[PDB]
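Asker: Sharing a structure with you now.
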Amino acid sequence: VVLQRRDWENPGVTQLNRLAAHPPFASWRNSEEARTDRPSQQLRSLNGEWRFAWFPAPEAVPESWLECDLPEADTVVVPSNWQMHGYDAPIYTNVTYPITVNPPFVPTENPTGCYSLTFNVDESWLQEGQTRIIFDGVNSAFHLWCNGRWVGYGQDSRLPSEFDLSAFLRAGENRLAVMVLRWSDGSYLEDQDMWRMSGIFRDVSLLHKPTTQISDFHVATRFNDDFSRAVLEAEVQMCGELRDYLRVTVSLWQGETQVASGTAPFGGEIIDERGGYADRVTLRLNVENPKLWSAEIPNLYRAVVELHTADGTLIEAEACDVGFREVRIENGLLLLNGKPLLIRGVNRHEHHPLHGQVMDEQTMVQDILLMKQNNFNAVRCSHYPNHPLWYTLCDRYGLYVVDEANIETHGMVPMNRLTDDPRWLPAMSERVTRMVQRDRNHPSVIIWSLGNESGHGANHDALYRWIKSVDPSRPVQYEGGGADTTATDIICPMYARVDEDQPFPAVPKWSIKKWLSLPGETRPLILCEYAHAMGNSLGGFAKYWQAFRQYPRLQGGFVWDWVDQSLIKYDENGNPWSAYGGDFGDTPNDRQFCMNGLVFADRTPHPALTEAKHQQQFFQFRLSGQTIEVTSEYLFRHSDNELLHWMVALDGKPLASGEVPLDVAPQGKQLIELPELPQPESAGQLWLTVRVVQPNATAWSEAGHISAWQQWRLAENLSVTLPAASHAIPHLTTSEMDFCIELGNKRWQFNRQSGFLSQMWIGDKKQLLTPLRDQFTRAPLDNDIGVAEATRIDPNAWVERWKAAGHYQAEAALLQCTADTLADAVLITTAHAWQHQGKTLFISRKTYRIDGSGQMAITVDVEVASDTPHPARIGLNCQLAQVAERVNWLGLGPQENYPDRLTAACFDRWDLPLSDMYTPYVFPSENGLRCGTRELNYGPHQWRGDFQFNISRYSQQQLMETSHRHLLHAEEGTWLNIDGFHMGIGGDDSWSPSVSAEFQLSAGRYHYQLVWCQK
Amino acid sequence: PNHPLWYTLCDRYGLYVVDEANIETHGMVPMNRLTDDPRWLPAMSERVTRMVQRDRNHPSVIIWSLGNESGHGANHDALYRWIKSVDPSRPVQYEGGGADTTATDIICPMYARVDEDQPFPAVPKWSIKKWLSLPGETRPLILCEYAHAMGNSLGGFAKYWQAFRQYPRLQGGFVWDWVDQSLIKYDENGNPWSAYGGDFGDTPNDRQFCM
Amino acid sequence: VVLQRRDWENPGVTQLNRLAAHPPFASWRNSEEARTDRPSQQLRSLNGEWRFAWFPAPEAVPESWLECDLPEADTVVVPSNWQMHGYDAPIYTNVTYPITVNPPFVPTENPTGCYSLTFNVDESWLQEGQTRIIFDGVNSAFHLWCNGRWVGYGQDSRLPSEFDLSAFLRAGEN
Ligand SMILES: CC(C)S[C@@H]1O[C@H](CO)[C@H](O)[C@H](O)[C@H]1O
Ligand SMILES: CC(C)S[C@@H]1O[C@H](CO)[C@H](O)[C@H](O)[C@H]1O
Ligand SMILES: [Mg+2]
Ligand SMILES: [Mg+2]
Ligand SMILES: [Mg+2]
Ligand SMILES: [Mg+2]
Ligand code: NA
Ligand code: NA
Ligand code: NA
Ligand code: NA
Ligand code: NA
């Protein structure tokens, strides 16, 4: 019958004998436990060691397994994904379905997980009431047997499936048998861009309820105009036998204080001609001056729902955290408690590099802490309902949540093929309706989402209206079909750019500024996805935030995304390395596209995270003469855990510092006048830095937390004093092959065949391993690479244009190499042409001036042919002989920064270990650049000028040639890249050119100057 | 939905048709117990979607109905929007939950009187003249059922028609109903007679209310 | 499977193997016949004399009935309501359900109409294309078998239920 019906190939059967969905239950039999959220003896965990056997198909499972343990089975921890235990390979595919697209059919080879548990049930649980099993997450579908008897069936990987086991259990030893199918008709609705895994990956629990029970409860909070009065409305539903003596009490608590209470017998108001709900009641509680919930101040109350008898005997209690907040759209603005939100959001998948898609509390808290510490106030559940604890944590820590239905049909052609099909409406409706029924009481959830990347079908319109009808308290959004369809309250595009239109047919991505004012358009715009943080990315992130702040109806967005979906593999010596698509024999696959995070999989930050933090700052600063103006972007809180540290430094040398307490009302301004600063004697640029510091620890941060910072140039004194002339004079030695410059024991060698500084000497120690040459290329970032365009690779991608123009193959041709003796210096003049098969790409003209002081002044003038694609960089490189421990620089830092991602970096004197000047991106690329650098120190060398640089033990060539970071080997000496100019990194998306025009090297003629000397 | 030939005949002879989904849950307590329940949405959706897919090409079909006497539930709102989305060419009506809910483009009460209010709790039947001008109301009013023609009836039929002609937004209605649902039985003499509820041993029954 | 699954007591199962709904089809192989709305050779009526046996419950139906005619069956006109042929009583109730309100369950004593038809199919219909059966209205739910083999299931008394019979039919008698 089970093998005969094939319920996993029928979108009309999404469950059999599954109980109704509901908010989180614990069936407390003690009111104080419910109030204080203590554990409940009526809610047991079945997590721990289970038995597991893997089969290639459900037809291969022996019938004996229903009755007793398979000797061949292993003992595994549950929850788990079975790919994480190595029973088969996890698959990384983005858009293309991991199975042949033939709905509703799945492959006959369907990996099957056979889970079983032998466990005790006490007779007291069976003597009365109802015992149910709860599977919080099973991927992708499953049948359930209890003591050899079939119980039911479930689909939807991301919401709990519950079954009444009351008639199946015996007192004493019981056995569960769970047959989990990797593929089902549900998989067609689960095409999210992530690892495709399977198994019992979320909690399993047993819940005992009395026969007469609270079956559902809904909490709403409505307010007066100024939010000084609230009504809390609680609708309560029961199951079992109705009796006149039954009562529902709802009490509301602030800490240990009961704030309000209401009691009523069952019997709802008249609904229609047939009467009302005899099995429901609605309690209304008045609350004066409620403490309001926000991400800023997550004020929470506790509501306790008691089912009891008139004489005061408790039957059972349930409870939830209540956050008094109103979400509404009015006049084109999304308001929370009357105030326009600015969403500092991120998309977050549930991912662990060891445990796969199994979530644990520690990882969840770590993510929330890091989010809040980096000025995020909002998270999108991309693209499925989360582990239930996630919402409890967001309620308490204070984050705005977009709860999203587990529906994505990205790989369909066209994308709406299923979602326009009425045959798929039931299956889609359950994914939406069961999420709402589960999560509707969480205050952190402020917006519902209908799913992701499933086009726009009539099924979306139906389910949009269903949500609007059952829950008017939360806007509904959905991006599919062009981001502004009739199924969305919010214009919610993905990767729409700030100023640049991308007018695709049918589904254009308008520039976000333009989008708001299209004829007839009134809604708020919040990007559901933007700033694709794949690898070295988040270029142009500041452009988004400038527009967010300037335009009221641009209310932010959610970065894609939080955490790299890299998985851990082990080499022969047991050393872990980070793996991505294809590393498990999974094919077809989308390689490194699973890694788009602001943090690595182990939650170590990428440099891009600091740019996010800075741009999402909650205080804005302006400087006018002596006065600093601080503006608060908080909506609800005063700045009561904030002080402003200011610091004035001359070229990194502190000159004055101080601190002022911040007392800024929400949306307010404070004026801080600095003291009149003493005049510095020496030349250089004064820099003002201000930090906002949180003196007191919070639930989410340590004492001393820096939340905001800003820098300005103050007065500059130009160096006018003549460098007191040295008496020494360098000597020119000329041979046919070389120009050699000599000063004391210092020697500079210029090769006359190549035209490059080929070697330098201090005494008898060589300084270079490779000659100092021009470099116009970088090891391609993920943004440079893009995607494959079916029959070939996209010719529009930066890497493809560079390769086609012969940038990586370009060979230097010497045009001129001359030497001149001056009064107190030797002048070397060179010119090179870089050519590809007869076409001149670049001309470099250099002068090298070596004087008595031992300094070599390099002047570089470059012509770039207007018809060659703009080059990745205009700079010089060499492999230095020395490996030193520290790198010291006066410039932007301390972290990696690029021309379109350097707003977070500060100008100062920085000192780091060499290893910190390399960014360990899992997919290797150009990395570790620091911009606006005036002085660089490494070992015996000092370079001065105005440049960008990176420095590491890996050549651009190796980075370019290596697919994984663990495969990188330190080279002899140290590779130095010094750029006069470096192209932006982009990142608006990672599958098309995204470097903005002002960050491309398009000027045609470039000049930079550099001084190389010994320090 | 009717036998498919009905719509062909209405196309050709010329009658305006309200096509109505096969959903009536009158005997539930309260009336919307199933239609507000998301577990019943799939079964309900099929009765609406499959009607629209069958009948959408008939010119005689000018209005879609979501069913009859099933209260007002969230499933009605979903299915109302589904129809507006797939077929913008036809208004959608539904009488349940008070005749003027968010699930109807047309105020479509049953047995609302001309001048007399019937102020039932939750689901009042206002006078039709009064209903039109209720604060914020703009929709046309067309009675889905009026003038209950049971036996010696249609008293005051003129009163409806006077109002229909006078008020532009009173655009008429559908009499209840066309044909007596009596069945033929045979006695001892083998002579046919007209039978109603109870006459087949059927019990409980509602007697002559089928006529 | 059929008696075990009890699809008639499950609001999540409204059909099995039923084809998508669509506007009226006739599948004319001649454009002029289509234009003039004349009969189509590809649309046959199965109305007429069928075999029928009444049972008090689906459990009471003999397995043999799938394979061959039941001797106790009567020959009846279809389309028909079996109450009009006197097999059980038609019930007139207005609001109150004729069954106990206990959704989704129905009485165990659930009158069951066992219809059958022996009919012929042209060999040409089977050598090419797709042959479907169309039930314009069946009240209130039904399972369908063809040549002893289970085809599918349908609900909603007032809309056509269509099933693909191509793999079930043989040339000649079915
Ligand atoms: C590559 C695009 C055509 S689809 C693109 O893929 C991304 C890869 O991280 C994300 O999954 C985005 O949501 C999706 O729009
Ligand atoms: C008797 C009323 C309470 S219900 C009333 O019954 C009528 C009897 O013909 C019709 O069926 C109407 O549609 C219905 O509203
Ligand atoms: Mg299925
Ligand atoms: Mg996708
Ligand atoms: Mg704990
Ligand atoms: Mg059924
Ligand atoms: Na804004
Ligand atoms: Na991705
Ligand atoms: Na590489
Ligand atoms: Na009129
Ligand atoms: Na009647």
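All chain A residue numbers match Swiss-Prot; in order, they span 10-1024.
Cβ atoms are placed via backbone N, Cα and C, with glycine included.
This is the feature table in Swiss-Prot:
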type	residues	note
BINDING	A:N103, A:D202, A:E462, A:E538, A:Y539, A:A540, A:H541, A:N605, A:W1000	substrate binding site
MUTAGEN	A:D202 to E or N	Causes a significant decrease in binding affinity in the absence of monovalent cations or in the presence of potassium ions, but only a moderate decrease in the presence of sodium ions
MUTAGEN	A:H358 to D, F, L or N	Less stable to heat than wild-type. Causes significant destabilizations of the first transition state
MUTAGEN	A:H392 to E, F or K	Essentially inactive unless very rapid purification. Causes very large destabilizations of the transition state
BINDING	A:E417, A:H419, A:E462	Mg(2+) 1 binding site
MUTAGEN	A:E462 to H	Slowly inactivates galactosidase activity by reducing the binding of magnesium. It increases binding specificity
ACT_SITE	A:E462	active site, proton donor
MUTAGEN	A:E538 to Q	10000-fold decrease in the beta-galactosidase activity
ACT_SITE	A:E538	active site, nucleophile
MUTAGEN	A:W1000 to F, G, L or T	Decreases affinity for substrate
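So where do these features actually land, and what's packed around them?
Answerer: A:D202 (mutagenesis position) falls outside any helix or strand according to DSSP and counts as coil.
In the three-state DSSP classification, A:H358 (mutagenesis position) falls within coil. A C-beta separation below 8 Å, combined with a sequence spacing of at least six in one chain, links A:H358 (mutagenesis position) to A:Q201, A:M203, A:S391, A:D570, A:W571, A:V572, A:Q574.
According to DSSP, A:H392 (mutagenesis position) sits in a coil region rather than a helix or strand. When other Cβ atoms within 10 Å of the Cβ of A:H392 (mutagenesis position) are tallied across all protein chains shown, the result is 26.
Sequence-distant neighbours of A:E417 (Mg(2+) 1 binding site): residues of the same chain at least 6 apart with a C-beta under 8 Å from its C-beta are A:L198, A:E199, A:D200, A:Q201, A:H392, A:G460, A:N461, A:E462, A:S463.
Counting every protein chain shown, 20 other Cβ atoms lie within 10 Å of the Cβ of A:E462 (mutagenesis position). In three-state terms derived from DSSP, A:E462 (mutagenesis position) belongs to neither a helical nor a strand segment and is classed as coil.
If you draw a 10 Å sphere around the CB of A:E538 (mutagenesis position), it holds 26 other CB atoms from the protein chains shown.
Sequence-distant contacts of A:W1000 (mutagenesis position), defined by Cβ-Cβ distance under 8 angstroms and a gap of at least six in the same chain, are A:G795, A:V796, A:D803.
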Asker: Compile a sequence-ordered list of residues in the same chain as A:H541 (substrate binding site), six or more apart from it, whose Cβ lies below 8 A from its Cβ; state 'none' when nothing qualifies.
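Answerer: Looking at Cβ-Cβ distances below 8 Å from A:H541 (substrate binding site), excluding near sequence neighbours, one finds A:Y504, A:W569, A:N605, A:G996, A:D997, A:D998, A:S999.
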Asker: Roughly how many angstrom lie between the C-alpha atoms of A:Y539 (substrate binding site) and A:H419 (Mg(2+) 1 binding site)?
Answerer: 18
Asker: Using a 10 Å cut-off between Cα atoms, which of these recorded positions sit near A:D202 (mutagenesis position): A:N103, A:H419, A:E538?
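Answerer: Qualifying among A:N103, A:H419, A:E538: A:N103, A:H419.
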Asker: Need one number for the substrate-binding residues A:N103, A:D202, A:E462, A:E538, A:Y539, A:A540, A:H541, A:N605, A:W1000: the maximum pairwise CA distance in Å, whole number please.
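Answerer: Largest Cα to Cα distance for the substrate-binding set is 18 Å.
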Asker: Counting every protein chain present, what is the number of Cβ atoms, excluding its own, within 10 Å of the Cβ of A:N103 (substrate binding site)?
Answerer: 18
Asker: Looking only at DSSP and grouping its letters into three states, which state does A:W1000 (mutagenesis position) belong to?
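Answerer: In three-state terms, A:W1000 (mutagenesis position) counts as coil.
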Asker: Using DSSP and collapsing to three states, where does A:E538 (mutagenesis position) fall: helix, strand or coil?
Answerer: strand
Asker: So which of A:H358, A:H419, A:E462, A:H541, listed as recorded positions, have a Cβ under 6 Å from an atom of ligand 4?
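Answerer: Passing the 6 Å Cβ check against ligand 4: A:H419, A:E462.
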Asker: From the recorded positions listed here (A:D202, A:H358, A:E417, A:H419, A:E538, A:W1000), select those whose CB sits under 6 A from an atom of ligand 8.
Answerer: A:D202
Asker: Could you check the recorded positions A:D202, A:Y539 and say which one's CB has the most other CB atoms within 10 Å?
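Answerer: Max Cβ neighbours within 10 Å, all protein chains included: A:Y539.
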Asker: What's the CA to CA span in angstrom from A:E538 (mutagenesis position) over to A:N103 (substrate binding site)?
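Answerer: Cα to Cα, A:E538 (mutagenesis position) and A:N103 (substrate binding site) are separated by 15 Å.
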Asker: Could you tell me the C-alpha distance between A:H419 (Mg(2+) 1 binding site) and A:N103 (substrate binding site) in angstrom, no decimals?
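Answerer: Just about 9 Å between their Cα atoms.
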